[PDB]
Amino acid sequence: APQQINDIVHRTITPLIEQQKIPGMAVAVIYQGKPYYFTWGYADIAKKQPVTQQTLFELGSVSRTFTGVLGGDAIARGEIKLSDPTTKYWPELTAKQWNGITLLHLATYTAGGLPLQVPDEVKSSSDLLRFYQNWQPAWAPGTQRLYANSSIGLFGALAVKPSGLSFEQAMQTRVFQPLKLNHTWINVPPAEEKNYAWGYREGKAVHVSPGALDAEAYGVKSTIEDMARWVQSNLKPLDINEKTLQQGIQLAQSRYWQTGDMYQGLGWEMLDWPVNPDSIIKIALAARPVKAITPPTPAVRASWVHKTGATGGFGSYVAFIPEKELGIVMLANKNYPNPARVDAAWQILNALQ
């Protein structure tokens, strides 16, 4: 890397790793459109395997950015509309509280307080129907935002129904393959297990457990190289050849709702740039009133676009600023505090613009 990039990255990440006791970390900086990679520490402490540019990390909720783009692509194809009732794609969902809950609401956590987690006991398609039928909203649709796996997860599942494909097949065919994300997985193949880092929680090596709607809400594993390519694709969508995918990316960065200084996209979240980390900023459940952006603002180039992600053993962060052709991916195999991620990312990106 140019020495400037080398120095801000190392001076920022070295202390972060020390303070947070992160076993292993990979960072990509995208600068004037080109990626620069950095790796530290261990993918597997016991087996002494280092983090490399080929190490797979669990993305946790950063997976939602893929879900939102896949949904965007289905809208662009004319397969779904965000204005469609949920029941159009799941007629079996007959309980009256679903009246007026649209795919938009599912995608943006505004359906009226869907649960943060799908219960462990919900496994099968029948279990899932029962779970959503029995759910009682606290609020009318489109009034409050409650970050929730069960909301965006359902959006992902329904968005692919008209395609005829499984969620994984749709993601692979329509997003991963066209963008050459060839080491990005919903299910890690045996051939790739050698690269799959362990997560560390309280010193114990852990991987994410199977759960209903996992693929859709939190189930992607990827390398720093593929994640850099994902950032490039989101920085410059109109340079993607596949037309509906280009559109899908743009739709995911549209601003649908405002909460304070933040705007909710499909998976992505955005703030106007410039912005300080204290505004970008441990809470299990955070209910916030939302203001509709009527109609949604198309992707604003002058944005800080980002997403944090966590699983039991991993902590990820992605942020980019389209107007500056600047971005960063930070992947770690410990779930360490979000403010520490945003602070480090801001320190690096602010130094480079």
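Throughout, chain A uses Swiss-Prot numbering, with the displayed residues spanning 20-300, 306-377 in order.
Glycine too: its Cβ is placed from the backbone N, Cα and C atoms.
The feature active site, acyl-ester intermediate is assigned by Swiss-Prot to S80. Every protein chain shown contributes to the tally, and the Cβ of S80 (mutagenesis position) ends up with 20 other Cβ atoms within 10 Å.
Positions annotated as beta-lactam binding site by Swiss-Prot, on the basis of experimental evidence: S80, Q136, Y166, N168, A334, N359. In sequence order, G79, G218, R220, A334, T335, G336, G337, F338, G339 make up the list of same-chain residues 6 or more apart from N359 (beta-lactam binding site) whose Cβ falls under 8 Å from its Cβ. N359 (beta-lactam binding site) falls outside any helix or strand according to DSSP and counts as coil.
Here the residue is the original one, while Swiss-Prot reports the published mutagenesis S80 to D, E or G with the comment Loss of activity.
Looking at Swiss-Prot, the entry for mutagenesis of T86 to I says: Increases activity about 200-fold with respect to cefotaxime. Reduces activity about 8-fold with respect to cephalothin. Reduces thermodynamic stability. The number of other CB atoms found within 10 A of the CB of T86 (mutagenesis position), across every protein chain shown, is 31.
Per Swiss-Prot, mutagenesis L135 to A is noted as: Reduces binding affinity of inhibitor compound 3 about 4-fold. Listed in sequence order, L165, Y166, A167, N168, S169, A308, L309 are the same-chain residues six or more apart from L135 (mutagenesis position) with CB atoms under 8 A from its CB. Secondary structure at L135 (mutagenesis position), taken from DSSP and collapsed to helix, strand or coil, is coil.
Swiss-Prot gives this note for the published mutagenesis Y166 to E: Lowers activity more than 1000-fold. When Cβ atoms from all protein chains are considered, those within 10 Å of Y166 (mutagenesis position) total 18, not counting its own.
Around the Cβ of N168 (mutagenesis position), the number of neighbouring Cβ atoms within 10 Å comes to 22. Listed in Swiss-Prot is the mutagenesis experiment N168 to A, annotated as follows: Lowers activity more than 6000-fold.
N168 to D or H appears in Swiss-Prot as a published mutagenesis result, with the remark: Lowers activity more than 1000-fold.
Record note (Swiss-Prot) on the mutagenesis of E235 to K: Increases activity about 150-fold with respect to cefotaxime. Reduces activity about 5-fold with respect to cephalothin. Reduces thermodynamic stability. Under DSSP, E235 (mutagenesis position) is assigned to a helix (H, G or I) in the three-state scheme.
In sequence order, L78, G79, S80, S82, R83, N168, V227, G333, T335 are the residues of the chain that are 6 or more apart from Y237 (mutagenesis position) and have a CB within less than 8 Å of its CB. According to Swiss-Prot, the mutagenesis experiment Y237 to G carries the annotation: Increases activity about 180-fold with respect to cefotaxime. Reduces activity about 100-fold with respect to cephalothin. Reduces thermodynamic stability.
Where Swiss-Prot documents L309 to A as a mutagenesis experiment, the accompanying text is: Reduces binding affinity of inhibitor compound 3 about 30-fold.
Long-range neighbours of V314 (mutagenesis position) (same chain, six or more residues apart, CB within less than 8 Å of its CB): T129, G161, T162, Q163, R164, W276, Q277, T278, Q283. In the three-state DSSP classification, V314 (mutagenesis position) falls within coil. Annotation of the mutagenesis experiment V314 to E in Swiss-Prot: Increases activity about 100-fold with respect to cefotaxime. Reduces activity about 5-fold with respect to cephalothin. Reduces thermodynamic stability.
Counting Cβ atoms from all protein chains shown, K331 (mutagenesis position) has 21 others lying within 10 Å of its own Cβ. Annotation note: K331 (mutagenesis position) sits in a strand segment as assigned by DSSP. Under mutagenesis, Swiss-Prot gives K331 to A with this note: Lowers activity more than 1000-fold.
All protein chains shown were included, and the count of other CB atoms within 10 Å of the CB of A334 (beta-lactam binding site) stands at 23. Separating the Cα atoms of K331 (mutagenesis position) and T86 (mutagenesis position) is a whole-number distance of 13 Å. With 5 residues not built between them, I300 and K306 have C-alpha atoms separated by a whole-number distance of 11 Å. The Cβ of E235 (mutagenesis position) lies under 8 Å from the Cβ of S82, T86, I171, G172, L173, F174, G175, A176, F186, each of these being in the same chain and 6 or more residues away along the sequence. A C-beta separation below 8 Å, combined with a sequence spacing of at least six in one chain, links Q136 (beta-lactam binding site) to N168, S169.
In the three-state DSSP classification, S80 (mutagenesis position) falls within a helix.
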